[PDB]
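Engineer: Handing you this structure, nothing more for now.
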Amino acid sequence: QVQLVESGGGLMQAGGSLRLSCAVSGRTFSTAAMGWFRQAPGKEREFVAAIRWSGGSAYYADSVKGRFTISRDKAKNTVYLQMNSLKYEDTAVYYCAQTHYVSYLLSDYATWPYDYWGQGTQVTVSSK
Amino acid sequence: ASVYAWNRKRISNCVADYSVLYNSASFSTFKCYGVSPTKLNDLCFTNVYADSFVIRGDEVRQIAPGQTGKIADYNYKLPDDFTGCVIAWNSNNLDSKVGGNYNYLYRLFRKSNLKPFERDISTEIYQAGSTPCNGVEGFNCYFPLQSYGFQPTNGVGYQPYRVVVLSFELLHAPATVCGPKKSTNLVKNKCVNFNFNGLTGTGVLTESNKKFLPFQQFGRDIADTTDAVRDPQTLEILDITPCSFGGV
Amino acid sequence: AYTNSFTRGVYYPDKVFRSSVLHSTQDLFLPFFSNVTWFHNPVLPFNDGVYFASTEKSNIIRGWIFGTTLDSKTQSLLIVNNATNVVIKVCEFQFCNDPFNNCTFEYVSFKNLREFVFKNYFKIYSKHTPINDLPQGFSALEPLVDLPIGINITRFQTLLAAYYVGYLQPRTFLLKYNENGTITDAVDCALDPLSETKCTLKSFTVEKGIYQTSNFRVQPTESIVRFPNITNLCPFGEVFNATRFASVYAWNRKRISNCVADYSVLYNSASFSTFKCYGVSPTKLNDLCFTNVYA
Amino acid sequence: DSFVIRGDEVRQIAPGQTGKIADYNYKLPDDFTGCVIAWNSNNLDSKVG
Amino acid sequence: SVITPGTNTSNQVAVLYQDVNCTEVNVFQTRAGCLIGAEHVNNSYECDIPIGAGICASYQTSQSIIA
Ligand SMILES: *[C@@H]1O[C@H](CO)[C@@H](O[C@@H]2O[C@H](CO)[C@@H](O)[C@H](O)[C@H]2NC(C)=O)[C@H](O)[C@H]1NC(C)=O
Ligand SMILES: *[C@@H]1O[C@H](CO)[C@@H](O[C@@H]2O[C@H](CO)[C@@H](O)[C@H](O)[C@H]2NC(C)=O)[C@H](O)[C@H]1NC(C)=O
Ligand SMILES: *[C@@H]1O[C@H](CO)[C@@H](O[C@@H]2O[C@H](CO)[C@@H](O)[C@H](O)[C@H]2NC(C)=O)[C@H](O)[C@H]1NC(C)=O
Ligand SMILES: *[C@@H]1O[C@H](CO)[C@@H](O)[C@H](O)[C@H]1NC(C)=O
Ligand SMILES: *[C@@H]1O[C@H](CO)[C@@H](O)[C@H](O)[C@H]1NC(C)=O
Ligand SMILES: *[C@@H]1O[C@H](CO)[C@@H](O)[C@H](O)[C@H]1NC(C)=O
Ligand SMILES: *[C@@H]1O[C@H](CO)[C@@H](O)[C@H](O)[C@H]1NC(C)=O
Ligand SMILES: *[C@@H]1O[C@H](CO)[C@@H](O)[C@H](O)[C@H]1NC(C)=O
Ligand SMILES: *[C@@H]1O[C@H](CO)[C@@H](O)[C@H](O)[C@H]1NC(C)=O
Ligand SMILES: *[C@@H]1O[C@H](CO)[C@@H](O)[C@H](O)[C@H]1NC(C)=O
């Protein structure tokens, strides 16, 4: 088992940038991949970005590609979502997830049901 | 350990009671190549290698000489002239859990087949196509490893199996891994059925005058047959003269 | 600096006693009359095996290091003889730039010529001799140590007088064991044609004559593969470039037969999100024939 | 020769096989000349409990 | 084939590649093949070491092998 704790959410103006953190503790050696997901009020949970723990290759949803960057610090067992060029449509609760499942195919992390989930952090993007 | 990163334990300088294995009821597969299990008790070897790993049931067949498939090619290859035992037993109770145990991996891609007892633990991104990956996954750029889906409810074919492969070192050196077979007293100047460290024969053992070197274990005749030995218990050299015979 | 490896680097390849016989054996030996590098410190490769020799007057040379990187981050072998004992260990040591944990093994034991052979686990043969650069003559090296360490080695260095390094090669040798089981002479079966002859006849003394020894055969320089012009491609366009598709409940089935299937166009295309293949690799498909293919 | 075994042990009823059955219960010769017939009897030889 | 006087005499030898050309490999092409390490001589002698097709070789005077 691992515990995921997110931080860094808050209010930001459109066009700005914000970095979310998710700290992993427990059975950290098991980590194969981390993913970020978001849930907007009244909408279904939506995949944002995933990173493979080994090698650090990243996979992005089309809605965020070119704007968001995912990174990870192995030593600190922390994953980051750098949310650049913030838009109104980015307002949501953001959740980090961890899996010990190793897929040969990075894209599978977009649809994989993950093992452990963070508590969620609210991001609200202000007008203009 | 995962099959791609199979553990190797060396066994040396001990008495191997193989009964404990072949008389145990805990094993589904006990397959010995170039040797019979029962006979193991009578044999010595310089080294034994216990290669331990986990695979799924249907892949157990790939752990045998000259097999093909993902496992035999990219994970663990036995030589065509393998001389040893393959032991496998179901581990569904241990290696499976509700929701699926994915701790066990296998290599799914590789640029070439593995050599016998080659171990590849590399995580380099596999270039499936013409575009260099430069350690970046994507189109035609895949991670070489993949997890096993081990759930308690899985088919026996997909259930986890723990595998130990014993390789025996029949070399021309002193043998430190012996069976439980007891020793006896030595008799000279008589036609006897002798067994030195599994080296069996019939002859007359005599005090030799051969200048064996401190390391030299036994001697040979022009016919590549054993002509003289060193007693395992005593650093004494014996000439073997074949039991007196002749046409009648 | 370079010297001639006249007839040195012969060791008993096995633990077997043999007397008054010529025995042919293939193993890693030092090729006769080869170049040995001469040193009087640096790091040297360990191609397949090493013949080390040292001419010493004051016993300056003491040890060897072996491994891949010869710093921490991996296991490396260290051998050291200090005056009364010898120490061998295989820890992942932090060595100095110019030297002079996780220990998986540990053992404890110019007129002087000391010759050693290190090969791969680990085998060390050696011989000590009094001498009058590299002496001409013949002497065999008895094994000293067998370390079952299984350490990957591709480089080594010395720890301190001259020494020489040679590299072993897989050469077939004929060895002459005398009455006392000592190797007294040898033939390198590939040094020169007379040696091929000697090896063929299993003798050191070839009588006048002409002897058929080997077989000359030209090796092919390249591979030519010719097949007929690719023709009658399979109608993949019809299926993938179809204007309209069928409903899942009434999925269309197209039969493909009697054509050449160019799978490259598919698995190399960037137009597909899912290209999953079970119990087969797309690439391999080009090497395979089938009776029928169903799209 | 009639008897009952479990499924996975059916393989032991053949020339030159090893295991509990082939060793301690019923041994076929290496030069056996005959037929081995086996069929599932779960309906007959098994019961609840 | 290796042509040699006795080792008792000399360690110097010659080589015959049978029924090949001298291209494929003090060289002499003969009906027998490519002969290497033997000097061609106009003078004719009694056959010492037969090579073939009327060519023999021997060890003679400064000394070397001759065909
Ligand atoms: C033993 O160690 C050496 C040195 O670390 C390894 O050699 C490397 O091999 C790869 C593949 O051919 C090359 O890309 C590297 O350049 C080599 N390393 C160096 C420093 O040159 C070798 O793979 C190891 N062998 C085994 C079997 O473990
Ligand atoms: C040579 O070096 C070794 C290692 O530094 C010394 O051997 C040690 O000796 C003591 C006393 O017997 C033992 O407790 C240790 O186990 C030994 N260590 C090893 C690694 O063998 C030895 O004293 C030195 N000899 C000299 C300088 O003559
Ligand atoms: C093999 O060993 C024997 C026994 O040592 C050798 O004979 C001895 O040779 C030495 C050196 O010349 C003499 O000092 C002894 O007197 C000899 N002993 C006997 C009993 O004759 C024998 O020469 C060795 N073989 C070779 C090839 O040297
Ligand atoms: C065991 O073997 C050693 C070999 O050196 C010998 O000294 C000793 O007497 C042997 N012990 C017995 C009881 O056989
Ligand atoms: C050793 O090296 C020198 C210089 O590179 C070379 O001329 C000589 O032929 C070599 N020795 C041999 C092949 O015996
Ligand atoms: C030594 O072993 C430990 C435990 O497996 C490991 O963490 C460490 O990387 C190893 N160190 C070296 C230098 O081999
Ligand atoms: C369909 O047509 C386009 C060009 O018109 C081409 O790029 C594509 O490869 C075609 N499909 C197949 C299966 O070749
Ligand atoms: C070599 O030949 C000579 C005669 O030319 C003879 O006296 C001698 O015994 C021979 N020696 C050997 C070692 O064959
Ligand atoms: C040897 O090679 C040359 C050039 O290829 C050729 O003219 C000659 O005929 C060849 N020898 C024989 C006898 O075929
Ligand atoms: C031998 O005869 C040939 C052919 O006439 C000629 O080319 C060569 O010069 C002669 N050699 C000698 C040593 O006279």
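Residues displayed in chain B correspond, in order, to Swiss-Prot positions 348-595.
Every residue gets a Cβ built from N, Cα and C, even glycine.
For the natural variant B:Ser375 to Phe, the note given in Swiss-Prot is In strain: Omicron/BA.1, Omicron/BA.2, Omicron/BA.2.12.1, Omicron/BA.2.75, Omicron/BA.4, Omicron/BA.5, Omicron/BQ.1.1, Omicron/XBB.1.5, Omicron/EG.5.1. Quoted from Swiss-Prot for the published natural variant B:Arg408 to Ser: In strain: Omicron/BA.2, Omicron/BA.2.12.1, Omicron/BA.2.75, Omicron/BA.4, Omicron/BA.5, Omicron/BQ.1.1, Omicron/XBB.1.5, Omicron/EG.5.1. According to Swiss-Prot, the naturally occurring change B:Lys417 to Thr is described as follows: In strain: Gamma/P.1. Quoted from Swiss-Prot, the note on natural variant B:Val445 to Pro is: In strain: Omicron/XBB.1.5, Omicron/EG.5.1. Annotation of the mutagenesis experiment B:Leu452 to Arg in Swiss-Prot: Increased resistance to neutralizing antibodies. Decreases HLA binding to NF9 epitope. Increased binding affinity to human ACE2. Where Swiss-Prot documents B:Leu452 to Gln as a natural variant, the accompanying text is: In strain: Omicron/BA.2.12.1. Here the residue is the original one, but Swiss-Prot notes a natural variant at this spot, B:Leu452 to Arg: In strain: Delta/B.1.617.2, Epsilon/B.1.427/B.1.429, Kappa/B.1.617.1, Lambda/C.37, 19B/501Y, Omicron/BA.4, Omicron/BA.5, Omicron/BQ.1.1; Contributes to cellular immunity evasion and increases infectivity. Swiss-Prot documents B:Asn460 to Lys as a naturally occurring variant and attaches the note In strain: Omicron/BA.2.75, Omicron/BQ.1.1, Omicron/XBB.1.5, Omicron/EG.5.1. According to Swiss-Prot, the natural variant B:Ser477 to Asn carries this note: In strain: 20A.EU2, Iota/B.1.526, Omicron/BA.1, Omicron/BA.2, Omicron/BA.2.12.1, Omicron/BA.2.75, Omicron/BA.4, Omicron/BA.5, Omicron/BQ.1.1, Omicron/XBB.1.5, Omicron/EG.5.1. While the structure shown retains the original residue, Swiss-Prot records the natural variant B:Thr478 to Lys with this note: In strain: Delta/B.1.617.2, Omicron/BA.1, Omicron/BA.2, Omicron/BA.2.12.1, Omicron/BA.2.75, Omicron/BA.4, Omicron/BA.5, Omicron/BQ.1.1, Omicron/XBB.1.5, Omicron/EG.5.1. As a natural variant entry, B:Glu484 to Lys appears in Swiss-Prot alongside the note: In strain: Beta/B.1.351, Eta/B.1.525, Theta/P.3, Iota/B.1.526, B.1.1.318, Gamma/P.1, Zeta/P.2 and Mu/B.1.621; May enhance affinity to human ACE2 receptor. As a natural variant entry, B:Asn501 to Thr appears in Swiss-Prot alongside the note: In strain: 19B/501T. According to Swiss-Prot, the mutagenesis experiment B:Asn501 to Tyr carries this note: Increased binding affinity to human ACE2.
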Engineer: Compared by Cα position, which of the recorded positions B:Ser375, B:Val445, B:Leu452, B:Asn460, B:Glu484 is the closest one to B:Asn501 (variant position)?
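Structural biologist: Answer for the nearest of the recorded positions: B:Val445.
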Engineer: Show me the subset of B:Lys417, B:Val445, B:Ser477 whose Cα is within 10 Å of B:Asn460 (variant position); these are the variant positions I mean.
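Structural biologist: Near B:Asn460 (variant position) by Cα: B:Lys417.
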Engineer: Rank the variant positions B:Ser375, B:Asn460, B:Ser477, B:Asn501 by the number of other Cβ atoms within 10 Å of each Cβ, and give the residue at the low end.
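Structural biologist: Sparsest of the variant positions B:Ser375, B:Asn460, B:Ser477, B:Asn501 by Cβ contacts within 10 Å: B:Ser477.
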Engineer: Can you tell me how far the Cα of B:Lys417 (variant position) sits from the Cα of B:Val445 (variant position), in Å?
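Structural biologist: For B:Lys417 (variant position) versus B:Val445 (variant position), the Cα atoms are 26 Å apart.
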Engineer: Within 10 Å of the Cβ of B:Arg408 (variant position), how many other Cβ atoms can you find? Include all protein chains, please.
Structural biologist: 14
Engineer: Whose Cβ, among the recorded positions B:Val445, B:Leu452, has more other Cβ atoms within 10 Å than any of the rest?
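Structural biologist: It comes out as B:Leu452.
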Engineer: For B:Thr478 (variant position), which residues of its chain lie six or more apart in sequence with Cβ-Cβ distance below 8 Å?
Structural biologist: B:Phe486, B:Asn487, B:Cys488
Engineer: Looking at the recorded positions B:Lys417, B:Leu452, B:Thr478, which ones have a CB within reach of chain A, meaning under 8 Å Cβ to CB?
Structural biologist: B:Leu452
Engineer: List every residue in the same chain as B:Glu484 (variant position), at least 6 positions away in sequence, whose Cβ is under 8 Å from its Cβ.
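Structural biologist: Set apart from B:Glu484 (variant position) by at least 6 residues yet with Cβ under 8 Å, we have B:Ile472, B:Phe490.
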Engineer: In three-state terms from DSSP, label B:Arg408 (variant position) for me.
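Structural biologist: Note: B:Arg408 (variant position) is helical by DSSP.
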